[PDB]
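Visitor: Submitted below is the structure of interest, expressed as structure tokens.
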Number of protein chains: 6
Amino acid sequence: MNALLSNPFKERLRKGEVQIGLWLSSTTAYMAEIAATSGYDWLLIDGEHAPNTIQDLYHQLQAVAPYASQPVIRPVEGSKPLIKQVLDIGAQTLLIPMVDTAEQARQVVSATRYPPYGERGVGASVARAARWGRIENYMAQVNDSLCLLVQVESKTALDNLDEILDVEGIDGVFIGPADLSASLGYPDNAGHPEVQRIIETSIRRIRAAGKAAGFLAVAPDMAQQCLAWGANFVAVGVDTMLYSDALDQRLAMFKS
Amino acid sequence: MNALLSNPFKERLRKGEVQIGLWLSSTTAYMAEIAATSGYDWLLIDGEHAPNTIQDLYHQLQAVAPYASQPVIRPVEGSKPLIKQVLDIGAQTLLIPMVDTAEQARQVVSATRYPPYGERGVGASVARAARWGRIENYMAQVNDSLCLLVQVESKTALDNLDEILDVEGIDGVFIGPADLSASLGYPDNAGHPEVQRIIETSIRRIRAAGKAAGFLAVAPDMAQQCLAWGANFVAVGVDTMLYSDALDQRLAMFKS
Amino acid sequence: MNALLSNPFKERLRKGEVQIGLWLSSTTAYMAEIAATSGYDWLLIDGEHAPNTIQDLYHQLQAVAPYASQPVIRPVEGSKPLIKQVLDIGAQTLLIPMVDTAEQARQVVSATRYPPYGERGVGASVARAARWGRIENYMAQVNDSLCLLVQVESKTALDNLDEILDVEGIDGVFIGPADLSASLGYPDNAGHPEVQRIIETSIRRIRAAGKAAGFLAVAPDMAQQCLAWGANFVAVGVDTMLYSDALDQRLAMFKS
Amino acid sequence: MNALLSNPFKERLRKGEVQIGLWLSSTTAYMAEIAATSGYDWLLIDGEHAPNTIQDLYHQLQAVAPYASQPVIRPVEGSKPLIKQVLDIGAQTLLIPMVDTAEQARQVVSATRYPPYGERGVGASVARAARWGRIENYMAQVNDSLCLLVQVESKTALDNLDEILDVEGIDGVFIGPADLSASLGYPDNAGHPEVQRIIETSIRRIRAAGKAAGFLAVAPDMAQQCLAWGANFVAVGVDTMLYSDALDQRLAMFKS
Amino acid sequence: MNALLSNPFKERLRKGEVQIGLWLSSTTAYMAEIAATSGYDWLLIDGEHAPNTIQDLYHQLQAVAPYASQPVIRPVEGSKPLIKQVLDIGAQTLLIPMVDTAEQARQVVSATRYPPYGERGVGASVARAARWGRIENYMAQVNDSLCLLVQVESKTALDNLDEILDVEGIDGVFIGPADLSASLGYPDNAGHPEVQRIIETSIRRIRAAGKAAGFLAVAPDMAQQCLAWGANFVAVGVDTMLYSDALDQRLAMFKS
Amino acid sequence: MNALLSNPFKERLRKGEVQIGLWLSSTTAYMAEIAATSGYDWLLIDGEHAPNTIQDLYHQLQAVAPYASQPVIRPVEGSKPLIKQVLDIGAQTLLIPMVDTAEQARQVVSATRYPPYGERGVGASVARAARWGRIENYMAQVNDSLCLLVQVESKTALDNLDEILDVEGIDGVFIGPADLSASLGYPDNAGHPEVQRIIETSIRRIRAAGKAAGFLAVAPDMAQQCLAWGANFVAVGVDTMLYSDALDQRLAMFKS
């Protein structure tokens with residue numbers, strides 16, 4: 001098998017290409033494989049808001065692996081041990097929630113790097129990350145292949161946006177509009193004009209730093225708007241929402 | 001808890017009511033619960049063409065239990081031991097595949113009834129079927145609350161349709177049009193005009209014999225047609241098909 | 001399905017009613033369902049001292065859902081991310097261990113409330129908590145249907161009992177007598193007369209502050225005593241203890 | 001580790017010792033281990049009337065293995081392939097349901113024996129049965145260590161009792177009173193005097209052949225009676241029944 | 001994704017190429033993925049002599065999918081329903097045990113082919129076999145990509161070898177030497193020459209009939225000999241045996 | 001069953017005996033049981049660098065229980081709640097990663113000891129640790145049977161080694177050479193002599209302080225050297241590495 005690491009999502013991101021994504025919220029490897037057959041550019045395996053254990057995350061990575069869609073993992077928290085677990089199973093692209101300060105962003109980067117650069121403990125050689133040693137010189141290869149995306153979800157995070165963007169090792173900053181809306185005092189109302197203005201300016205600021213700007217837009221009109229504003233890793237739906245809507249729409253043909 | 005068995009699907013069937021259903025093809029309890037929130041009249045848990053073990057079937061029954069949509073279980077085949085397993089976990093409505101002769105139909109009914117009338121093995125009192133003894137006088141109550149549906153899939157089954165319809169203990173006869181079309185020498189994609197009258201005639205004969213007539217129509221136009229013919233337990237979609245199509249439709253808004 | 005949240009356990013607690021409970025310590029959905037057929041008022045799904053993952057907790061909630069007994073979830077600890085996980089799967093009543101100070105109690109309440117009032121991460125609409133969007137206006141409904149119970153386990157917690165009882169958003173305070181006895185320097189087997197007044201006084205103080213008082217009393221004599229003192233969410237057994245004792249009792253009839 | 005097979009249940013049976021047993025009906029390895037700590041002589045892992053897959057059976061064998069209680073496995077049916085599966089995982093004592101004729105009993109024995117004596121296919125060398133080769137000369141050792149118990153549950157089976165008892169390789173015959181009662185036309189009424197007379201005579205006949213006589217008696221009075229009549233592998237309860245009764249009895253102290 | 005089905009194992013088989021394989025006997029997807037990184041030409045997922053459920057088979061297919069090594073599935077037996085299950089999950093190459101007659105071989109082929117020519121149940125369109133509909137015209141493409149291998153492992157089967165080789169749809173014939181030796185009267189009391197002659201002549205006959213010849217040789221010398229004789233799908237070890245031997249050899253460096 | 005807790009690993013450790021171990025990195029109970037048949041003195045179930053949930057750890061303990069090899073559990077990190085979980089399931093010997101200071105070491109010890117002397121949460125009586133109450137006086141017996149091993153693996157930790165060795169409750173100190181080499185400034189650009197000197201002096205210091213010294217050496221020559229230096233809990237391979245190497249070596253006999 002190939003002895004080299006590669007991260008296509010990261011390569012595309014670095015070129016500024018637009019990558020269209022889908023949230024995977026069922027925890028199941030069965031649905032992850034089905035979703036992978038659609039050919040989204042990326043699939044966010046949501047370990048934060050769906051009840052995934054580390055084994056469920058593993059199984060969803062195995063399920064999607066032969067397909068073109070690239071997986072991104074979100075752990076329940078960006079702590080050292082939880083980042084350890086997902087890196088060791090070979091997740092190459094992480095979305096880390098609740099990054100509010102540059103110091104927190106530096107600590108997240110440190111958790112992903114072996115000495116001398118970070119504090120990551122060895123073990124990926126006997127794990128999926130190095131394919132049990134088939135990836136040769138993993139320590140030498142690993143940093144360039146890891147893609148780190150952080151969520152800015154608070155008033156505090158936005159205050160520190162430029163400092164966070166200056167943190168070496170951060171590749172992209174993601175805004176989830178419903179989290180930010182709640183933090184700003186507009187819970188469940190991300191369409192509010194005040195929230196929309198903050199989103200628009202923030203995207204331009206992120207791109208100006210030479211970093212990628214990410215978003216989750218469950219409404220297609222909002223997705224198109226964020227793309228126009230310069231977002232380039234954009235999730236355009238949540239799979240369980242698309243499922244329920246599709247089930248409802250089919251049923252409605254026979255009850256109405 | 002309630003000490004009585006009930007079977008709302010069976011009660012509605014007996015009244016000749018139309019019941020609209022959805023195939024559950026993922027094996028997962030997670031998706032079964034989500035599907036149950038839609039309010040289909042019935043959900044077909046497909047143990048024949050999806051890789052369900054008996055524990056997956058058990059978990060899907062647990063997931064859907066508090067919701068209004070009624071579960072129907074299809075085992076991998078209608079053998080005595082496989083019917084035993086699904087009856088003991090408390091599946092009260094069965095869809096039995098590949099019933100080709102009246103003798104097979106009689107054997108299926110026998111597999112659902114306790115001795116001395118049938119051949120069902122005794123043991124419900126220590127299983128979910130009798131809720132571990134909370135259902136009082138289970139053996140006296142059970143036949144009235146069990147609903148048995150059989151599939152006609154082949155030329156042979158069509159030849160024997162009248163004789164099958166004369167078998168006591170069968171509540172409904174289901175036609176999967178793709179099954180019958182293949183038997184008649186026509187593949188899956190694009191339904192086939194040549195076999196439509198055979199299908200319509202068969203549906204009308206089932207109803208004329210006083211049994212419920214079932215169908216799976218993944219195309220809404222065909223579902224409306226089979227309903228007009230008199231089919232009254234009609235599955236109008238497969239959840240994994242609705243899922244994939246919805247994912248494709250959402251992605252197409254962002255691609256070319 | 002019903003678009004409203006409800007929390008019968010919380011409603012009964014608010015009315016001062018006595019609710020009799022059972023600890024579920026096996027991790028298994030199979031046994032949780034069997035236990036639910038007994039008609040305890042509540043079932044404590046023990047995520048702290050039994051080896052439950054978040055998926056085991058999910059499956060136990062699915063198993064008990066159609067029955068009358070109400071589930072209470074205890075996470076491994078009351079951290080922000082672990083509380084997030086159990087809230088998103090739709091656990092509406094939490095028992096939080098090791099609450100030693102009023103500051104800790106405030107942080108626990110904050111972990112259960114959305115910004116800007118709290119720190120709960122947003123995402124219920126794509127999770128079981130809001131039934132994948134079927135619960136309309138979840139964020140408006142949620143606080144009234146969430147019930148928060150905290151454990152006093154230590155000397156420090158006792159010292160801080162009055163201050164904890166003044167924390168808004170706590171509905172009840174639970175005492176595990178074995179926890180407190182150990183903190184006070186007394187082991188598990190045979191309860192200890194020396195600490196009984198401390199326990200009784202504490203129970204009475206909780207009720208006098210207008211909060212519900214909880215207890216686990218595995219000995220029926222002690223359960224009756226704590227009820228007389230005013231405890232009103234009282235667990236009267238641990239299911240694995242009742243199981244082992246019943247197995248032993250049956251075997252003893254045949255041995256010597 | 002030890003290179004020799006041993007079957008303590010079989011050794012005790014051959015000496016005519018009375019072995020007291022418990023049915024395990026939850027499918028769970030968690031409860032199987034708890035049950036094993038009681039010290040029943042045997043534990044019947046019920047693959048027939050509880051929804052066990054072959055992996056659940058495996059896990060329950062692993063759970064009980066360090067304890068003194070000896071496991072007995074009942075498969076869903078005594079077919080060649082299902083007997084293959086449970087022998088390969090190292091089940092040394094089988095309870096085979098629905099054995100109605102001597103020919104069926106011979107076929108069951110054949111399914112358990114390698115050539116020249118039976119038709120069992122090789123593979124146990126790379127399976128748990130031979131502990132992955134740590135049991136040396138497995139083929140030479142295996143027959144003496146395998147204990148086969150067959151259920152007589154029909155009028156037909158009782159008719160053929162002496163012929164079944166003459167089948168080489170059958171070590172014991174088990175009567176389940178509720179199955180036999182139903183077959184005789186006394187469903188749910190095994191206490192009926194006619195059923196009791198047949199049970200008593202059958203036990204004596206089994207013992208007269210130098211074979212062990214087995215029974216499941218959920219009522220202690222009936223268990224003591226069958227022991228008096230000469231039954232020597234006697235299951236005295238079902239674990240889920242003892243669980244539910246224990247839960248009910250504890251609750252009743254607080255509702256009455 | 002690609003709308004054509006391909007079976008690289010079958011393509012190589014048709015080109016007469018030698019394919020070196022490994023048996024996978026642990027049931028685990030974790031180990032299957034590790035094994036796939038070694039670069040065997042094929043991996044036999046043993047559903048007959050290891051305790052695999054259909055879900056374990058599904059997970060092992062998902063695990064190995066992105067790697068070059070091609071999976072071959074052996075079901076518990078070659079029955080209609082069990083073949084149905086494994087074909088629907090997308091196992092394109094099957095090894096069927098215990099094929100003793102040409103009539104049995106024709107029935108196995110029939111179980112793999114759609115009506116009207118066979119008896120395979122319709123439904124792979126909403127399953128992994130057709131990748132949930134991404135494989136267009138699945139019924140038209142399928143026979144060309146399905147590879148059917150049968151085990152001739154008894155004295156009866158060898159007697160019927162020419163008849164079996166002439167069955168349309170049989171792509172290869174496998175000889176498992178331990179079973180054959182046992183059936184020929186040499187269970188493992190070594191009388192080898194008769195068995196070696198039979199293996200050699202059988203392999204040469206299979207090849208002379210233009211079909212692939214298969215073998216499992218855990219001793220490298222025997223594997224080399226069968227290769228020299230013309231076998232072209234040869235499994236050269238069992239993974240759990242290689243694992244135990246490697247663990248033993250490492251420990252021996254430190255012990256006695 | 002026996003009412004006394006015993007920890008053979010700790011007994012041998014206290015008697016200064018050399019114990020040869022193997023890392024278990026697959027998460028699977030299937031492979032754990034196979035490994036246990038080899039007769040290593042200890043098996044390290046790696047919950048830190050393999051994706052084990054607490055249930056996977058539980059199942060691996062159940063799998064290895066009847067064998068002589070003693071399990072050692074490494075949790076994801078040595079936090080209070082994570083140590084609580086693994087102690088309650090009956091892991092009597094822990095390996096704790098990333099212990100860098102004496103204060104950290106005292107906190108780890110505290111997490112393992114009951115109030116009033118430590119902070120371990122009460123509840124092991126209804127858990128596997130006390131075998132559901134079969135172990136009498138568990139709180140009195142427990143400290144003598146718990147074995148605590150800590151990893152000193154950073155430049156900080158080695159600086160604090162004498163302080164850590166003096167912490168009451170620490171039974172052994174483990175050195176993982178790859179992590180230490182990285183932290184000392186030699187990630188795997190070979191500068192070895194400094195590292196070899198540090199390993200040797202550290203092992204000798206640990207032993208001179210009357211504590212056990214541990215190491216993981218995947219190269220047999222290095223294992224032999226650490227043994228010669230006085231290490232007395234030495235792991236001599238990682239099972240998934242031995243597996244991959246054995247698979248590669250077998251394939252190489254047939255390929256290039």
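Determined by X-ray crystallography, 1.4 Å, according to the entry header.
In case you wondered, yes, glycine gets a Cβ from its N, Cα and C as well.
Okay, so Swiss-Prot annotates it like this:
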- E:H49: active site, proton acceptor (ACT_SITE)
- E:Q151, E:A178, E:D179: substrate binding site (BINDING)
- E:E153, E:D179: Mg(2+) binding site (BINDING)
- E:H49 to A: Loss of 2-keto-3-deoxy-L-rhamnonate aldolase activity (MUTAGEN)
- E:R74 to A: Loss of 2-keto-3-deoxy-L-rhamnonate aldolase activity (MUTAGEN)
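Any idea what these are sitting next to in the structure?
Guide: The secondary structure of E:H49 (mutagenesis position), as reduced to three states from DSSP, is coil rather than helix or strand. Same-chain residues at least 6 positions away in sequence with a Cβ under 8 Å from that of E:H49 (mutagenesis position) are, in sequence order, E:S25.
Counting only same-chain residues at least 6 apart in sequence, those with a Cβ under 8 Å from the Cβ of E:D179 (substrate binding site) are E:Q151, E:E153, E:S154.
Following the DSSP three-state reduction, the secondary structure of E:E153 (Mg(2+) binding site) is coil.
The DSSP secondary structure for E:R74 (mutagenesis position) is strand. There are 26 other Cβ atoms within 10 Å of the Cβ belonging to E:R74 (mutagenesis position).
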Visitor: So if I measure Cβ to Cβ from E:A178 (substrate binding site) and keep only same-chain residues at least 6 apart in sequence, which ones fall under 8 Å?
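Guide: Result: E:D188.
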Visitor: Are there recorded positions in E:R74, E:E153, E:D179 whose CB lies under 8 Å from a CB of chain A, and which ones?
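Guide: Cβ contacts with A: none found.
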Visitor: In the three-state scheme derived from DSSP, which category covers E:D179 (substrate binding site)?
Guide: helix
Visitor: How many neighbouring Cβ atoms, not counting its own, are there within 10 Å of the Cβ of E:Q151 (substrate binding site)?
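Guide: Step by step: centre on the Cβ of E:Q151 (substrate binding site), count other Cβ atoms within 10 Å, giving 24.
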Visitor: Could you tell me which of the recorded positions E:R74, E:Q151, E:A178 sit with their CB under 8 A from some CB of chain D, listed in sequence order (or 'none')?
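Guide: From E:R74, E:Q151, E:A178, flagged as close to D: E:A178.
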Visitor: What is the total of other Cβ atoms whose distance to the Cβ of E:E153 (Mg(2+) binding site) is within 10 Å?
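Guide: A count of 24.
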Visitor: Mind computing the max CA-CA distance among E:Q151, E:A178, E:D179, which the record assigns to substrate binding, rounded to whole Å?
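Guide: Taking every pair of listed residues, the largest Cα separation comes to 12 Å.
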